[PDB]
4 protein chains.
Amino acid sequence: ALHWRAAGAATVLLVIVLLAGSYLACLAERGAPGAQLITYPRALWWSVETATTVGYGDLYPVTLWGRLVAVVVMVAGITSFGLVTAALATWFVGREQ
Amino acid sequence: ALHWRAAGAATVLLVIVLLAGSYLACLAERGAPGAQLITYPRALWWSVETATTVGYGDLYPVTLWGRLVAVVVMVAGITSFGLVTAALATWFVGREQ
Amino acid sequence: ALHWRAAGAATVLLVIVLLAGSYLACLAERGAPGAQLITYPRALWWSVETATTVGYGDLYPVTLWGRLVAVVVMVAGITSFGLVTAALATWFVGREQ
Amino acid sequence: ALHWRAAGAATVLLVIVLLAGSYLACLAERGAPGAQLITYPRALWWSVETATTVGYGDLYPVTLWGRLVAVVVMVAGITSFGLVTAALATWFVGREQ
Ligand SMILES: CCCC[N+](CCCC)(CCCC)CCCC
Ligand SMILES: *SCC1=CC(C)(C)N(O)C1(C)C
Ligand SMILES: *SCC1=CC(C)(C)N(O)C1(C)C
Ligand SMILES: [K+]
Ligand SMILES: [K+]
């Protein structure tokens, strides 16, 4: 099908928005007052939290560019998440017939 | 359509909303013990991180007014998002035929 | 209707819960090494951010009771809102005709 | 039913989940530069704000493992919730008849 195969495949987009932005923000925040982001595994952690729209605060991109990227990496894991929730609704109705 | 173009539109809608709170927040907070909520280009990243419902904490309006606005600015990001979810939802439904 | 007036009514309940936990958590966090969670108008601002599950971190309860109210409110946030997402979901179907 | 019992059921299962990661977490991050993740009862309040998607910032583990775990924990919260959303949407839709 789709709603079942598509949702399963767009999470695999999520890794992309996570691994990408990590190794992207981090070379925008490499040289500067940038928080503990100047690190790649640091960033990888950030995006992870960010992905879940958590927002601990422990870290965050300060660089104008790192900042934008963020915006991207969070949309990623909400856009990505609303999908699961949408497959979920269609699946619940599939048997409601 | 609607459930597809009405969400296309509410997204484009919200963006302006973010800008609103931004220069509404920040005239509210730009004259007091307020935090970085004084400069325009900050509130931007503020309204952004606020809408997505992350809440690092790095910045956070103090004034009562800057505060309502926020309350407004959050709801925007949630409602705006809940649409895209509903849009996704039915578009999965529209493959039940 | 329902999905359209049960949501329009359940926000009222969510609004009530804020006003509830606010003047509730506050006497739980009154006396004792607790953040500004002592004032009445202080918690109110935390509810808005709590209900929507923002998590600035600027304010939060630490007393086993103070904490209980929190969890009770946030579940109200996330709840009161999944409704308006599901009001929106079905309204996007009611024009499948 | 299903969409009503399945979600009733995933909530109870989710509640049990948080506990798992909590004593699973607190053991990963109980003996190092770790914050307040050493105490069992703390982690409870950690997972709980965590699985909700809040992210106050007052605490946060950093042990690679306690961390990986967390990523597991958020997913629980959102997933668990996305259910309640699909069920609410279907229950509100099954009233069109
Ligand atoms: C399970 C808590 C729900 C958290 N949400 C969605 C999680 C997405 C990772 C955050 C809104 C992000 C648009 C919904 C806000 C609840 C008011
Ligand atoms: S938000 C208040 C404000 C005044 C002015 C000097 C015009 N700005 O640039 C901002 C938007 C900060
Ligand atoms: S979480 C590690 C831990 C060990 C023990 C003493 C059994 N605990 O009560 C906790 C959970 C704190
Ligand atoms: K959130
Ligand atoms: K959050």
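We're sticking with Swiss-Prot numbering for chain C, so the shown stretch reads 23-119, in order.
Using the three backbone atoms N, Cα and C, a Cβ is placed for every residue, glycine included.
According to its DSSP assignment, C:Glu71 (mutagenesis position) is helical. Taking all protein chains in view, 27 other C-beta atoms sit within 10 angstroms of the C-beta of C:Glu71 (mutagenesis position). Experimental mutagenesis is annotated in Swiss-Prot for C:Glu71 to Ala, with the remark: Prevents channel inactivation.
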